[PDB]
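Peer 1: Please read through the structure below; I'll follow up with questions.
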Amino acid sequence: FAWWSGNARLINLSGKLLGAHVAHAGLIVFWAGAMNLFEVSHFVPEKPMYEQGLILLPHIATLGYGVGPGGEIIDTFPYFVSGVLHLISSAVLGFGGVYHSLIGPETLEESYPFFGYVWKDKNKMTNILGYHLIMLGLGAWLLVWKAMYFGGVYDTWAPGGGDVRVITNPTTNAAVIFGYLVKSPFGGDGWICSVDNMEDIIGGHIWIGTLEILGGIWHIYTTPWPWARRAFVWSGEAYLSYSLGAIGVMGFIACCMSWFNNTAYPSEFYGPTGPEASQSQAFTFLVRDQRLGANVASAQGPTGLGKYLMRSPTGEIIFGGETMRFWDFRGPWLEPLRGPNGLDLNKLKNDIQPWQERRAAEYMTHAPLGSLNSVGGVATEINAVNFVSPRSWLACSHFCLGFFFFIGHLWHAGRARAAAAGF
Amino acid sequence: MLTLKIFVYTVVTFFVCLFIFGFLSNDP
Amino acid sequence: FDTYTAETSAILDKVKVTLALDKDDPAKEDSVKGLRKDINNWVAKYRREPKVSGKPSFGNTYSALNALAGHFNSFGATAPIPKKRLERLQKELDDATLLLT
Amino acid sequence: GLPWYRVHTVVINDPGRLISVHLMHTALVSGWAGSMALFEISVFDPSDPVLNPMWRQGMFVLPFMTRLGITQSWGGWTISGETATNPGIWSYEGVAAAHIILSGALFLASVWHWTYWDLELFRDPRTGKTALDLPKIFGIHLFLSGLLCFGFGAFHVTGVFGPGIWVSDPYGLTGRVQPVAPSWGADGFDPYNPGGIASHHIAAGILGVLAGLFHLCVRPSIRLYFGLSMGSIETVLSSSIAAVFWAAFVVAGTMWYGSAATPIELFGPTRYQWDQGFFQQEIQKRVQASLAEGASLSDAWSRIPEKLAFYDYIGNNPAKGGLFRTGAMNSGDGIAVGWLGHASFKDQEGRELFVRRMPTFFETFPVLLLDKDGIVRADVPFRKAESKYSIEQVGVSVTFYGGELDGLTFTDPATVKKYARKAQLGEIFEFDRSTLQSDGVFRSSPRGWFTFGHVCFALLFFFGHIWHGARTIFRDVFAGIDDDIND
Amino acid sequence: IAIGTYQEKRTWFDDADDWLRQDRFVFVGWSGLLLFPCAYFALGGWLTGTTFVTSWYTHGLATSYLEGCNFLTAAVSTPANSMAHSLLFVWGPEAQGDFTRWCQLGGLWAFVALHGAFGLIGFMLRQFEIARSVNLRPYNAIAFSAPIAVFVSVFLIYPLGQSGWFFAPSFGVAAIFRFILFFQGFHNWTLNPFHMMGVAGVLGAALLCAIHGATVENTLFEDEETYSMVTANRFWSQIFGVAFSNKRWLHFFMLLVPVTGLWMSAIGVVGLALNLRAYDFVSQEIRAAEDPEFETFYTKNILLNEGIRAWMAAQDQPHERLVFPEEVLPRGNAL
Amino acid sequence: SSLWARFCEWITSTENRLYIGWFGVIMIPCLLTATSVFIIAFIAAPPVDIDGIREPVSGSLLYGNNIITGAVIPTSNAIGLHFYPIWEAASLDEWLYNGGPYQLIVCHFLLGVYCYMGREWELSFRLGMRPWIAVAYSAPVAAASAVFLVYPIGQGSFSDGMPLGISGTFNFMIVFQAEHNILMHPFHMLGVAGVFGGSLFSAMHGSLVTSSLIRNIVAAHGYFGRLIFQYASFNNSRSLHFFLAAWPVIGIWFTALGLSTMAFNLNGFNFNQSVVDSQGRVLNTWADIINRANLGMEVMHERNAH
Amino acid sequence: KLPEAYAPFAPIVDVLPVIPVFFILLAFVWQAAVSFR
Amino acid sequence: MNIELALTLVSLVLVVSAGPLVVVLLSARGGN
Amino acid sequence: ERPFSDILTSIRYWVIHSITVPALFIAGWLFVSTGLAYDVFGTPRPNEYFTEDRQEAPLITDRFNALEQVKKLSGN
Amino acid sequence: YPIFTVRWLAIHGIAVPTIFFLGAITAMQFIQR
Amino acid sequence: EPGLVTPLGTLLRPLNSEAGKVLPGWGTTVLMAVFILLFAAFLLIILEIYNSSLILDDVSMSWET
Ligand SMILES: CC1=C(/C=C/C(C)=C/C=C/C(C)=C/C=C/C=C(C)/C=C/C=C(C)/C=C/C2=C(C)CCCC2(C)C)C(C)(C)CCC1
Ligand SMILES: CCCCCCCCO[C@@H]1O[C@H](CO)[C@@H](O)[C@H](O)[C@H]1O
């Protein structure tokens, strides 16, 4: 291998490979801590997070650290604590990577048979997979424990705007949890991105943690079956290709999850979603015209036209205008006004709360459908309104990363298959 | 539309199961 | 269905009781915290059930209780409810009580 | 044997068959000239030479025949609208028949020089092989070319023996075939000076005769003979291709920008005359001069000739056209049949209003009525738009001076809007669109079609120079014509 | 000295030829005298114009770094429409020998364009000279004919056909984007079959590039014919049905496709230079006008072009002195 | 042997005139269905109200349309991202009215092209060739996925996808420029550079090989070095061919990523009113002219009449 | 905003996020210094 | 603003005189 | 002809270049800073884009008499 | 080894204006605007 | 195999013959170069006149002539 493909020489150098992976993990943790500190430095805890381009602080706030009712910052210290802890753990991990890369043994096969592995060995590496699966399950159970105990998580669907609350009865029903997986990925049904309550999220993480722990123990204590050996290519680049494909799929799923979901990504921190801004604009226009004394039942007034209300293709009362494309949006400030047949005519009048109007106006001002690469504004924009939604940044970046890692699946899978075949 | 839906589901299921069996027919 | 009517009657009754106390009495405030906790529990339990969601009584109860929670969320608690908003809320409570039967 | 893009290479080594194929192409060209002249005469309409000019009917070779002097036809009519008397042998049909008879004779001569390729002339006595003395051939044919150039410039254009070239006034009102006295001064290089043509062709003929005599009496140097590969026909093919695309570029540029060799009465006006308001400025000067010596608006505008107003119209602009919009100019927007007259727009207050004329770049242009200061006093709002300065609200009234509509005033907003839309195109004219079923979209004058065709041809012949010269220089790594040298 | 069978004494020309065509790091050649000065001054003029020369007078724009422009917005803008097709010599009547006024008038654009066109001519002459020296067939110059044809048609023929140099492309990024949008709005350049053939040529050239560069690096032997031709033919016959039998034909096709596409594109640019629109389906427009319910993507494209023209001409062509009231500007609401 | 074994060996057979393969087993029905529906819809289909309002647009033949202007209209804005098969529509005419054929065609065609790339890899593996042809073909399929999908996902409706036509494609490009300013985005810039470089490299490689192919490669390399100062250039033809493939593929990958970014509203650069004088007055630039053109396109795009 | 006890370290935490690209640049510089390229 | 900044920049850009290192490979050819 | 390797290691190169390149960079800095760049190239300063009696962008309208027209438009 | 050669002329005519323009633009970056 | 002999062929034989001979050395190349430079200057002059770059008092360069 040449200089550029130099890392490819570390396929059989178990000690150096371990050191390099640990060093990259230390780099990841170092970025996490450093960017958390950077976002804490420029926070101004009197302004919404999505108006300052913060991504890590919404993640910490969703856990329920330093937040109150309506997504108000009680205190900023927990974010600084998290940044410091990730930073110091990153320093430790970097020292470990430096040691195991150079000072430590170059190959672990002979001195430490427990830590020695060969890519062709189908049992030791399955044990490694079991160990790290157990670690992932422990992390999921840690999240679940933080949910039910040791404080709560920020439920945005709580009445009055949403707040931090303790999940007491997570949805542990198998049918409800596993119906998301078979749910179609299209309009209305958003696969796993359509989860709308925190109970389902906590129950699903319970299920995935238990399954991961059980599968880790199983793969630890069971050799692969002969059909499994026959059906797969067993080489390091093949495992790399499998990981790349899976992680690219996860990247695409994360992109869609951040773009469309507002439950696991509260709108008070990440800003309104795509459909949310348009629905908020329609709601604000409707409430303004209703205050001015207009007939909101007949949209702008003609029954044959739809600007404030319209019949859905299936026969539901939905907002008029272009917002007909976003009639599947569900929001904490809009659900109380929605009856069985979509929006309720009676509930649309004399039932709109002031906080709902404030949230609708705020989300209308900051539309993710307006963004011009750190300059903001809707469509053709000149200046001002410097708002690019963090949802847009997350979606674009992780979509690009997922596509690149799918390309990695293609490249490494082809190379591994050719090498195994002998080409 | 019921008959059309059943026909389309049958065709798709047949093709998908044939494809799965093809990758399960002596192909590593 | 699924003993929803019992919890609905309980929450309606405690809402009426909480609204029935005098403003200066601290038991009013203690009942406000208790009612807020009950509201959060009830909405968390029953907003995720489509079978319950189909009932119009659930819609009326959700609208009234979310209006009350929004009132207590900002410029509320020790601030008296506006007359028109309170009347609409009580009308929703009465509709729910009638429609449960 | 040879591929489809190499078959005509079979005559590269046979001077007789080369002469035969060149004769065949020449016969085809002359036959096309005759056939096109006959067809255009058969489709031409000489009834109205003012509002239905020869460049509005799509005539292509009639402009050239009239340019060098052919103005009469055997049908009893002339290009000037008069009645022909004793048209003579040299009419449009006469020239067509002449080129056709020449085509037939050249076809027969091509057949003869083809069936008898093997001639003792083509073989040099030194080697007894088919060889052409390219420098001497070039000298002889260039001497002939220069003699013909001098004869044409001194006897035809000058009018000593020939009829003379077509000369017209600057605005294309009184144009006819007249002899021109050669102008040897600096104004002889004025491209709009007709005498420059005669002076140039005379001087170039004399210089060409001298150059032919020299290149015929003086052999080339060995260094130039090797450097230019003078022993191969492919070299002279490449150089001829270069010369012809240079000439095509020059002639297309002159046709597009206009010159004394492309009168506007024959090929139509240019787009730069409309861009700069040439005819508009002339008409305004004429009407101001008429108004200075008393008179009236109606009299002053009726004193303007119809042809001059016709030139001031965007329909005659060659730029306004389409690549696939085939046919004559009359085939789209109809045949002109009369001039309505100048339309003066005045608002309800009394201020005169002027319509912002449509530039050439805009297929559709907003209708804006400006004042003398350039402020937008009125406009036609976009389709079903809120009106704030619409002609209905402003109250614009249009009065017509001269032409068919003289002294008529219209205050109806529909008619005023229609006339404003027609006036943003320039002078308002009446067209009939039922005789030819005109589609109402603008076609291009023969000026534009000629410019497009010959510019594309020059661009392709640039690649011709490149390719055939690449074969010339790199004959060693290629295959083809042989070469010979001596002394 | 011994040219041909005979021989002549060496002269100054022979010494100059020996000095120019000798082997060194930078091959000068006879064509170098035309290439290096012209290309060097074209690049220098472009850099100087994008760095110091302004366009506040020619176009009423800031197009230089000291005016606050970055790499994307900086450009060497064309002169004003008033000068029409003036060549704008620094010693000419417009500049009167004043370098500052010459730069202000926009003559640097003409300087760059003309010296760069002569640089392109010298570059293809250099290609011919080097091919002759190495004794190779000069297909590279034939391929390079297409870029020169495009440059001549766009930067020279089009402004000459139009009112003046003002409508030629300005040497810049945002300027060339404006030029592209200008042809979109005023000429409907997408619907022209010649840019259609150019699009087909470029996309096919990219396709052939990728296909060839994958087939090679996918067919090299396990260890000029470093790749297996038989396996490539079998692969491209079992998939897609048709495969290129021989290497010579495939490489000739890769030569031919982009060059002919670009040549057709240049012909279309000439057609635009004479303002000759193409593919104007007037029947669609008549049907849409008489029937408001009828609508097609062609009519929507026509409306978009009208909007582009009306909303761009106010500032794109300052010489017309045209101001549009808000009521006359086309909008979708009014339609 | 058994019928199943015979069918399997026929499918995997490389001796057929056209290779089918297991990926092709899924590919062929999808591609044939998409082709049939596209032909039927293009030839004769009722007008589709793409905007969702009751103002249909006719893009099919037999309805006053030709090949150049003809297209398959994207589904109605009312449907949005909803899955709209035939059986979910009230009636066949109502299905055609809302633009269902576009969704059917795009879904079956995307499945077809994915299975086509899979089949390309499958044949490359069966023949023993290196499997970099599939990763090269991954770029056009990525662009197709970003154009026909992803972008409707980001915008929230399939009506924003590119129509299956010529004039429809031009309209889609113009509207995309109006809404996102794709020209100033660095990734359409990278795609333009990629395709221009692909054409340039294809032309030069063809010319060099055709000149060298007589009746030397080192002579061609020397000529290239003398022409432009790349005497070193690549180590051999291996690096040359790999770079030849990599340039356009990387360009198309980057332009697909860019279109995805604009799908999630991350638009390109905008320098409107980025230059001011001392007094604060705005000094125009070329980007301002581009902004004016975008304004015209956007105002004429907004059919806010119903 | 950082706590007042850690206020003076504002430039340090401003520079910290960019450090990983400095690591990759350092890796490139190390590769060039040993001069395999 | 300060000319001392210009001196710092000239000192920094002086070591960019390693341009021959860029082209030495291009001059590493034999060509004979 | 001389290889690029030895020039990189030579006292003469690293002295003449070390004394000339900073001088050139300072020359460019002073050319920009002293305002000479505005004067020689005619680029208006940020405080003189809109001179008195011209509150809009300039426009050359006469081809032949463009010298004094540009001089007048530039505020003399 | 001539002091002035074609390579020397080319490299100097490319670098000297490049250095001058780089210094210019570096000064340009710090204009108060 | 001698070709056909015709009276016109014999008449024109001296012209086609004499083929291939050259003057030794550069011959009259310098005179040709001088004439080429003069023609280039003339072309530049007429191009400038027709482009209005060269404005002569005697010439008008407009349609009004
Ligand atoms: C005009 C004119 C003149 C002059 C000319 C010239 C020749 C000039 C020069 C010019 C020049 C010659 C300049 C220079 C320039 C350069 C520059 C300005 C630089 C640039 C660079 C950069 C910008 C960087 C980039 C980079 C790299 C490469 C790496 C990575 C990163 C980056 C990308 C950043 C004369 C005398 C004729 C006279 C007349 C007028
Ligand atoms: C290829 C040649 C590129 C030359 C350098 C491009 C970068 C120019 O730099 C530009 O200088 C201006 C000075 O005010 C700044 O305003 C801009 O922000 C900056 O991008």
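Since chain F takes its numbers from Swiss-Prot, the residues it shows come out as 11-225, 247-337.
Every residue, even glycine, has its Cβ placed from backbone N, Cα and C.
Okay, these came from Swiss-Prot:
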type: BINDING; residues: F:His118; note: chlorophyll a ChlzD1 binding site
type: BINDING; residues: F:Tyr126; note: pheophytin a binding site
type: BINDING; residues: F:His215, F:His272; note: Fe cation binding site
type: BINDING; residues: F:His215, F:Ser264, F:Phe265; note: quinone binding site
type: MUTAGEN; residues: F:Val219 to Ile; note: Herbicide resistance
type: MUTAGEN; residues: F:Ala251 to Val; note: Herbicide resistance
type: MUTAGEN; residues: F:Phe255 to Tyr; note: Herbicide resistance
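Show me how these features fit into the structure around them.
Peer 2: Note: F:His118 (chlorophyll a ChlzD1 binding site) has non-local neighbours F:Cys40, F:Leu41, F:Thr43, F:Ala44, F:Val47, i.e. same-chain residues 6+ apart with C-beta under 8 A of its own C-beta. In the three-state DSSP reading, F:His118 (chlorophyll a ChlzD1 binding site) counts as helix.
With a 10 A radius on its CB, F:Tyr126 (pheophytin a binding site) counts 21 other CB atoms from all the protein chains.
Look at F:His272 (Fe cation binding site): DSSP puts it in a helix. Cβ-based neighbour count (10 Å, all protein chains) for F:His272 (Fe cation binding site) stands at 22.
For the recorded site, F:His215 (Fe cation binding site), the DSSP three-state label reads helix.
Cβ neighbours of F:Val219 (mutagenesis position) (same chain, under 8 Å, six or more residues apart in sequence): F:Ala251.
In the three-state DSSP scheme, F:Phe255 (mutagenesis position) is classed as helix.
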Peer 1: For the recorded quinone site formed by F:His215, F:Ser264, F:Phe265, name the remaining residues of the chain with Cβ within 8 Å of the site's Cβ center, in chain order.
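Peer 2: Along the chain, the qualifying residues are F:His252, F:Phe255, F:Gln261, F:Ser268, F:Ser270, F:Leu271, F:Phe274, F:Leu275.
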Peer 1: In Å, rounded, how far does the Cα of F:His215 (Fe cation binding site) sit from the Cα of F:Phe255 (mutagenesis position)?
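Peer 2: Here the two Cα atoms lie 11 Å apart.
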Peer 1: Take F:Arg225 and F:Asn247, the residues on either side of 21 unmodelled positions, and give their C-alpha distance in whole angstrom.
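Peer 2: End-to-end across the missing region, Cα to Cα: 11 Å.
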Peer 1: I'm trying to understand the geometry here, so how far is the Cα atom of F:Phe265 (quinone binding site) from the Cα atom of F:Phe255 (mutagenesis position), in Å to the nearest whole number?
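Peer 2: Between the alpha carbons of F:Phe265 (quinone binding site) and F:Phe255 (mutagenesis position) there are 11 Å.
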Peer 1: Roughly how many Å separate the Cα of F:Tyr126 (pheophytin a binding site) from that of F:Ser264 (quinone binding site), to the nearest whole number?
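Peer 2: Approximately 35 Å lies between the Cα of F:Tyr126 (pheophytin a binding site) and that of F:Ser264 (quinone binding site).
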Peer 1: How big is the quinone site in terms of the longest C-alpha to C-alpha distance among F:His215, F:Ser264, F:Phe265, in angstrom?
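Peer 2: Greatest Cα-Cα span of the listed binding residues: 14 Å.
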Peer 1: When you measure from the Cβ of F:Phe255 (mutagenesis position), which residues in the chain that are at least 6 apart have a Cβ under 8 Å away?
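Peer 2: Once residues fewer than 6 apart are set aside, F:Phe255 (mutagenesis position) is near F:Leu218, F:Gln261, F:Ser264.
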Peer 1: Just how many other Cβ atoms lie inside 10 Å of the Cβ on F:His215 (Fe cation binding site)?
Peer 2: 22
Peer 1: Listing the recorded positions F:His118, F:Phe255, F:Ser264, F:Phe265, which lie under 8 Å (Cβ to Cβ) from chain E?
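Peer 2: Nothing passes the 8 Å Cβ test.
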